[PDB]
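In what follows, a structure is listed as structure tokens, so that the remarks can point back to it.
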Amino acid sequence: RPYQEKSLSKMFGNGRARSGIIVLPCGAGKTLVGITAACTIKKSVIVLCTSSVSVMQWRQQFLXXXXXXXXXXXXXXXXXXXXXXXXXXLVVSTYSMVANXXXXXXXXXXXXXXXXXXXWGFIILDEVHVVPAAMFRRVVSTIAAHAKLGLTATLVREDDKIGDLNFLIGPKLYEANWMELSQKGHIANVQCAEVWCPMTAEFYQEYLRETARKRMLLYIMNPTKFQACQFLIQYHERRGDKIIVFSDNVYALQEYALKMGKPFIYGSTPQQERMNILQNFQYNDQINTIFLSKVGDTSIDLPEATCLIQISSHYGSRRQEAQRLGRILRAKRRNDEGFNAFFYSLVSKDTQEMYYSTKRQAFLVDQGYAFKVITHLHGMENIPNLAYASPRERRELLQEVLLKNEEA
DNA sequence: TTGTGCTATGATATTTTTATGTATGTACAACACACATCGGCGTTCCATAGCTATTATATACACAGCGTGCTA
């Protein structure tokens, strides 16, 4: 990819003594850039990752290059260990395993052999936006190499600590514009859209009488959000496109999941059921609407479903939802003549959550994506299958929300 | 004088996910007495070769049955 050689030209310029951060999309090949840099340096390279799936991907890249089984390419994890050799090495480690404090499973010595014997020379950190934390400062404080590299896709955080990475690892060298990359490769056009649904009177006065995170249980459970949600679901099913529903709250995800009758993936869920739901979403055309929480978004991103719906949201964590949204957008690439990606933000008027979703839309403006407002698409008035459209169901839902407030 | 409001820290309240020690399900073999071993056939059809009854004649000998005399 041209931008990858545009990033490698900086390494080809000076050669020795360099450190910086390279911003590349998730769908791009930053791991290939790490492989090329590993071929240019030829030394013990350590790749800092947070999940085993990324370790398996880096191992697949090592297989795409050459060798992995002979005593040279090592693997560090809490399950097994593998030997290494000087002058050339490729190993992937976990942040929580290298960090620690005093808990030990007779494996911290195996890491202190890679760090004690001084077999290093190249540092690779996956997702640098997570570095602003004490454990990563300890990791950097326990390592020292000749060349450092930071592979990440985003860096927008409101912790005011992203600027420290300019001296902890190095200043950002190349930031690729996702619009020009969309022109190089169709990574699904980004259509940002907020749905403005009216707010009922009872949920408005009860919403004002509530506060903190409890008023979210009155912002999400609005009947017009159920009507507009069903209208968007039936609309996308009529267009023949799969639907992914995001929710920062597990309770709302279970409510919409059970009322819509679709599979759901949330916390404390068996992994076999998660894999079954994933296979049903990949193969079965009857399941075109999935309800995914943060566990289903951080662990895996699927290239299907051009329809992304956002209902639940948390205060301040708008940039993280923009990063996950960006992961689902960049995950969809196949060079199509159309390829229209639709992001909907179900927001209710006069609520305290839309005013942060606007900050998320500001983050979506900083990336160059297109944003437009949507009050209501004509067609919901012709859907007799809408729930909570009658005053009876609205009063019953009001009583259910009041009971939910009495439980919390 | 006493009550009320913002900066900042202090503490208090949520959320996701790594491995870990204990629990649960499932193998394995296996220990040492409990026990074991040892000894100083019936039934039917076809080709085969022997084997059945008879006589003309002499000789001599034994065996079973019948016709006639005597007396009680």
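We count from 1, first residue shown onward.
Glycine is treated like the rest: Cβ placed from N, Cα and C.
Noted in Swiss-Prot for the protein shown:
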BINDING   A:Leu24, A:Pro25, A:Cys26, A:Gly27, A:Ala28, A:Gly29, A:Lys30, A:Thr31  ATP binding site
MUTAGEN   A:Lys30 to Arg (Swiss-Prot position 392)  Lethal in vivo. Defective in translation in vitro
MUTAGEN   A:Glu127 to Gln (Swiss-Prot position 489)  Loss of DNA translocase function of TFHII
DOMAIN    A:227-381  domain 'Helicase C-terminal'
For A:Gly27 (ATP binding site) and A:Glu127 (mutagenesis position), the CA-to-CA distance in whole Å is 14
When neighbour density is defined as the number of other C-beta atoms within 10 angstroms of a residue's C-beta, which of the binding-site residues A:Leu24, A:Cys26, A:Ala28 has the lowest density? A:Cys26
Could you state the whole-number distance in Å separating the C-alpha atoms of A:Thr31 (ATP binding site) and A:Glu127 (mutagenesis position)? 12
Spacing of the two Cα atoms, A:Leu24 (ATP binding site) and A:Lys30 (mutagenesis position), in whole angstrom, works out to 6
If you count the other CB atoms within 10 A of the CB of A:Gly29 (ATP binding site), including all protein chains displayed, you should get 15
For a quick check of packing: other C-beta atoms within 10 Å of the C-beta of A:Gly27 (ATP binding site), how many? 20
Same-chain residues at least 6 apart in sequence whose Cβ lies under 8 Å from A:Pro25 (ATP binding site): A:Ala153, A:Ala176, A:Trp178, A:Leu181, A:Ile187, A:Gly326, A:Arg330
Count of other CB atoms lying within 10 Å of the CB belonging to A:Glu127 (mutagenesis position): 20
Distance [Cα-Cα, Å, rounded] between A:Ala28 (ATP binding site) and A:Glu127 (mutagenesis position): 14
Report the same-chain neighbours of A:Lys30 (mutagenesis position): residues 6+ apart in sequence with Cβ closer than 8 Å to its Cβ, ordered by sequence. A:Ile22, A:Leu24, A:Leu151
Report the residues of the chain - excluding A:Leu24, A:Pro25, A:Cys26, A:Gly27, A:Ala28, A:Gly29, A:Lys30, A:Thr31 - with C-beta within 8 Å of the mean position of the site's C-beta atoms, for the recorded ATP site, in sequence order. A:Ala153, A:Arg330
How would DSSP class A:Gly29 (ATP binding site) in three states? coil
Please report the Cα separation of A:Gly29 (ATP binding site) and A:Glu127 (mutagenesis position) in Å, rounded to an integer. 14
Using a 10 Å radius on the Cβ of A:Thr31 (ATP binding site), the other Cβ atoms enclosed count 20
